[PDB]
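Novice: This is the structure, below, for whatever I ask next.
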Amino acid sequence: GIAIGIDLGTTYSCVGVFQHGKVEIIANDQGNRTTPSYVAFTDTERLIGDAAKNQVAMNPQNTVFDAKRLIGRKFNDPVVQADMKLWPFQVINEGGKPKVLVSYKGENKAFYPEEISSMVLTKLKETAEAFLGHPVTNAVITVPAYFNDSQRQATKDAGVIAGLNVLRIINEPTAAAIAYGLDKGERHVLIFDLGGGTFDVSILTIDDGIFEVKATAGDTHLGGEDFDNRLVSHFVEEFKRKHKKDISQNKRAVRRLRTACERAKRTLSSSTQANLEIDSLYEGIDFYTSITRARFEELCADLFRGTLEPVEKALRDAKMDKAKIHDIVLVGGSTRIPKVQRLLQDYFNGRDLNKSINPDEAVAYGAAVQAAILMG
Ligand SMILES: Nc1ncnc2c1ncn2[C@@H]1O[C@H](COP(=O)(O)OP(=O)(O)O)[C@@H](O)[C@H]1O
Ligand SMILES: [Mn+2]
């Protein structure tokens, strides 16, 4: 009677199981507790997760990501049409629906967004099966609070394609609240979720175990990727200065620099400096340099400070003052950035923020708790 909880994320996904009184977040084969929502196709194999993201600079047309931006939408949806312009892979109109078109084992192959997502789900499921030592056929899968019926259905369909019985589709902010036991009078909770691609602020009221979404706010195109890109621009300028060379138009160079920037960014959450070392970045030139946390914070200052406007807006929409919020929960990997935590804490006049659960694991953690409840 064992079910898993799955955060099927725009940029990173995560799988947990509640067993013998506690949640285990299941690490992938590289030891990472979260997995990139990436699928890549080569002349010989299909790569999912870390191995797919790792080779993105060498196989841009056939490395698919951001399927969550397509899932449950029609090809003619203006959101899809806008997003298509930003991706290196092809999206085609098949019977009114978007399909990503790739080259795989020497043939053209097209996949629905829910098929791409099913591949990510299948990998997560299989990792859980290896961990537990038996099949897993039940799961709770999470979605953004703003998802419509079509998007929820397509996500549930991804689960069925992956061989799961989907016990429930639950909202991400609700899962995060469940992770912290906030459902166990009225309790008002604010979820601040700054991820890899999206920023969501949710206000929930919880009364006798029942959740009501009181307000949602945010930006569907603000996240960690934007911070990586501020670092990229910075280092593009440093390369123009040290070498009189604009690497800006070499797509591979920019991609490899972005990968290095993401790694450096992560390091800056626990250290005040980070080294970048890119062998042969551009014309056999090694690029060895460094970046301080404080410089990184400056480079992103407008974006970090801008996260407080959706907090204000959500509060206004929920007709609540700051002070009336019982609990604030940090979700999303970008909330590990010290400056983001300071900004939010200062906004809330110094109070404690719920962050003891790794913020990039909290959604899966809550999903895992709820999956076990549903099986009981
Ligand atoms: N220690 C860290 N410091 C800063 N950013 C991080 C850290 N760990 C992960 N990230 C970033 O978190 C983002 C992913 O957030 P996550 O919540 O895991 O996924 P999603 O938003 O797709 O659900 C990525 O931009 C990643 O680089
Ligand atoms: Mn997320």
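Just so it is clear, chain A uses Swiss-Prot numbers, and the residues here are 6-189, 193-384, in order.
From the backbone N, Cα and C atoms, a Cβ is placed for every residue, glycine too.
Copied straight from Swiss-Prot:
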type	residues	note
BINDING	14-17, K73, 204-206, 270-277, 341-344	ATP binding site
MUTAGEN	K73 to E	No rescue of PRKN translocation deficit in knockout cells
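Quick one: how deep are these features, and who are their neighbours?
Specialist: DSSP assigns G205 (ATP binding site) to coil in the three-state reduction, outside any helix or strand. In sequence order, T15, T16, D71, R74, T228, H229, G231, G232, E233 constitute the residues six or more apart from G205 (ATP binding site) in its chain with CB-CB distances below 8 Å.
In the three-state DSSP assignment, the secondary structure recorded for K73 (mutagenesis position) is helix.
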Novice: List which of the binding-site residues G14, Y17, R271, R274, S277, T343 have their Cα within 10 Å of the Cα of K73 (mutagenesis position), in sequence order.
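Specialist: Near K73 (mutagenesis position), where near means Cα within 10 Å, the binding-site residues are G14.
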Novice: Could you tell me the whole-number distance in angstrom separating the Cα atoms of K189 and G193, on either side of the 3 residues that were not modelled?
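Specialist: Each end of the gap has a Cα atom, and these are 11 Å apart.
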Novice: Within 10 angstroms of the C-beta of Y17 (ATP binding site), what count of other C-beta atoms is obtained when all protein chains are considered?
Specialist: 24
Novice: Out of the recorded positions I have (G14, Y17, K73, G205, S277, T343), which ones have their Cβ sitting under 6 Å from ligand 2?
Specialist: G14
Novice: Using DSSP and collapsing to three states, where does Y17 (ATP binding site) fall: helix, strand or coil?
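Specialist: Note: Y17 (ATP binding site) is in a strand by DSSP.
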